[PDB]
Structure formats: structure tokens, C-alpha cells
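Q: I have a structure here, written as C-alpha cells, and I will follow up with some questions on it.
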Amino acid sequence: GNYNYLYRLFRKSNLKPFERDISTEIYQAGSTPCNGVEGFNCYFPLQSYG
Amino acid sequence: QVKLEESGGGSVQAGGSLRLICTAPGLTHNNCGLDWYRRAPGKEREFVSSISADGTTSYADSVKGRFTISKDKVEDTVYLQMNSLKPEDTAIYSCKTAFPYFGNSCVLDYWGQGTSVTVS
């Protein structure tokens, strides 16, 4: 199963039409800033395909 | 207020065999990922193995070839069978899982205590 293809799955806002966004900031879920640390209250905004 | 468990260790030599039991109560519903970790005395906690929500498995470089992680079809109690034990395996295992809170069903991550094995 190819794993190259990827997609955003965690973004703080919806997309206005014809708007691209390729930022790579860990999505904060809790009330503590991620500061580049994934794990608790922090999720990577992307997810791949199999 | 106990949400996970770790047991199944023992005191067996290098080359011995035994089965581990990470009993997850409702991870099928929770559908969050699972990781096996271990700690060695005097050293910080180190990664051991990972299993995802879809059944993709991954093993550490110091454990690849002999460790076998598997997930139940029902009644989540994930197994980490160890075989061909080596003296480097003396450490304490632990689990980690995520649970619902604020509605979102992973946000609260929670760790079990852990169970130690001494390999001679």
C-alpha cells in the first residue's frame, strides 16, 4: 500500500474556495501550546493513505 | 479509576518465552493508537513498539526479528509475545492509550504502570 499521498485532517479553520494551505504546524487540541511537541493535546495536521 | 493494565512478565532467562497482556477496556470504541514502551534502571523511558488503529505494526531496531505484537479481534487485550529472549531485555514494560474527554475521543492520554522482567 503506497503511503506517499497525504492530506490535511486537522485545521483550525475551514477553507475558503480555491485556497491552498501547506503549513506544517502541530494542531493544538488542549489548552497548552504545542511548542513543536506532538503527543498530549497535540496532533499532526496531516494523515496519509494506504 | 483504573483504565489500563500491564502484566504477563516474569523471571526467565535469555532465550525464554512468555506472553504479555495489555488489557484495553474500550479501545475498540476509543479507536486511539497503542504503544509498548520500556524503561531501564538509571536511563530514561525508551520506545519499544507501536500499533495503530488500522493494524499497522512497527518494532524497534533492538527488538526487530523476534518480537510479535498483535491486536485482538474483540475485547481489546493487545499481546506482545516475546521470543528468543536476550540479556538486553531486562526492563519494565508499560502501555499507553487515549480516551474520550471534551467529547473528542482521544484527548486524554493515559499510561499504565508497567511490569518488570529480569533476563539472565
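Residues displayed in chain A correspond, in order, to Swiss-Prot positions 447-496.
Per the header: electron microscopy, 2.9 Å.
Every residue gets a Cβ built from N, Cα and C, even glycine.
Features from Swiss-Prot:
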- A:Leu452 to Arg: In strain: Delta/B.1.617.2, Epsilon/B.1.427/B.1.429, Kappa/B.1.617.1, Lambda/C.37, 19B/501Y, Omicron/BA.4, Omicron/BA.5, Omicron/BQ.1.1; Contributes to cellular immunity evasion and increases infectivity (VARIANT)
- A:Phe456 to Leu: In strain: Omicron/EG.5.1 (VARIANT)
- A:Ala475 to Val: Increased resistance to neutralizing antibodies (MUTAGEN)
- A:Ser477 to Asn: In strain: 20A.EU2, Iota/B.1.526, Omicron/BA.1, Omicron/BA.2, Omicron/BA.2.12.1, Omicron/BA.2.75, Omicron/BA.4, Omicron/BA.5, Omicron/BQ.1.1, Omicron/XBB.1.5, Omicron/EG.5.1 (VARIANT)
- A:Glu484 to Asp: Increased replication in human TMEM106B overexpressing cells (MUTAGEN)
- A:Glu484 to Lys: In strain: Beta/B.1.351, Eta/B.1.525, Theta/P.3, Iota/B.1.526, B.1.1.318, Gamma/P.1, Zeta/P.2 and Mu/B.1.621; May enhance affinity to human ACE2 receptor (VARIANT)
- A:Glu484 to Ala: In strain: Omicron/BA.1, Omicron/BA.2, Omicron/BA.2.12.1, Omicron/BA.2.75, Omicron/BA.4, Omicron/BA.5, Omicron/BQ.1.1, Omicron/XBB.1.5, Omicron/EG.5.1 (VARIANT)
- A:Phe486 to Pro: In strain: Omicron/XBB.1.5, Omicron/EG.5.1 (VARIANT)
- A:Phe490 to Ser: In strain: Lambda/C.37, Omicron/BQ.1.1, Omicron/XBB.1.5, Omicron/EG.5.1 (VARIANT)
- A:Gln493 to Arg: In strain: Omicron/BA.1, Omicron/BA.2, Omicron/BA.2.12.1 (VARIANT)
Q: Counting every protein chain present, what is the number of Cβ atoms, excluding its own, within 10 Å of the Cβ of A:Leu452 (variant position)?
A: 10
Q: From the recorded positions A:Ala475, A:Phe486, A:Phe490, keep only those with a C-beta under 8 angstroms from any C-beta in chain B, and list them in sequence order.
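A: From A:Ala475, A:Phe486, A:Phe490, flagged as close to B: A:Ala475, A:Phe486.
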Q: Quick one, of the variant positions A:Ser477, A:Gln493, which Cβ has the fewest other Cβ within 10 Å?
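A: So among A:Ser477, A:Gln493, the variant positions given, the one with the fewest Cβ atoms within 10 Å is A:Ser477.
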Q: Based on Cα distances to A:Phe486 (variant position), point out the closest of the recorded positions A:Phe456, A:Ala475, A:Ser477.
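A: Answer for the nearest of the recorded positions: A:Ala475.
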Q: What Cα-Cα separation, expressed in whole Å, is found between A:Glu484 (mutagenesis position) and A:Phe490 (variant position)?
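A: Per the Cα atoms, A:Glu484 (mutagenesis position) and A:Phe490 (variant position) stand 7 Å apart.
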Q: Can you tell me how far the Cα of A:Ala475 (mutagenesis position) sits from the Cα of A:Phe490 (variant position), in Å?
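A: On Cα coordinates alone, these residues lie 10 Å apart.
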Q: Could you tally the C-beta atoms, other than its own, that fall within 10 angstroms of the C-beta of A:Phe490 (variant position)?
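A: 13, counting other Cβ atoms within 10 Å of A:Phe490 (variant position).
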Q: Where does A:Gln493 (variant position) sit in the DSSP three-state scheme?
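A: For A:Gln493 (variant position) - judged by DSSP and reduced to three states - the answer is strand.
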Q: Measuring C-alpha to C-alpha, could you say which of the variant positions A:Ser477, A:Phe490, A:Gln493 are within 10 Å of A:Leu452 (variant position)?
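A: So far as Cα distances go, the variant positions lying within 10 Å of A:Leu452 (variant position) are A:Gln493.
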Q: Looking only at C-alpha atoms, tell me how far A:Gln493 (variant position) is from A:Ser477 (variant position), rounded to the nearest Å.
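A: Given the Cα positions, A:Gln493 (variant position) is 23 Å from A:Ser477 (variant position).
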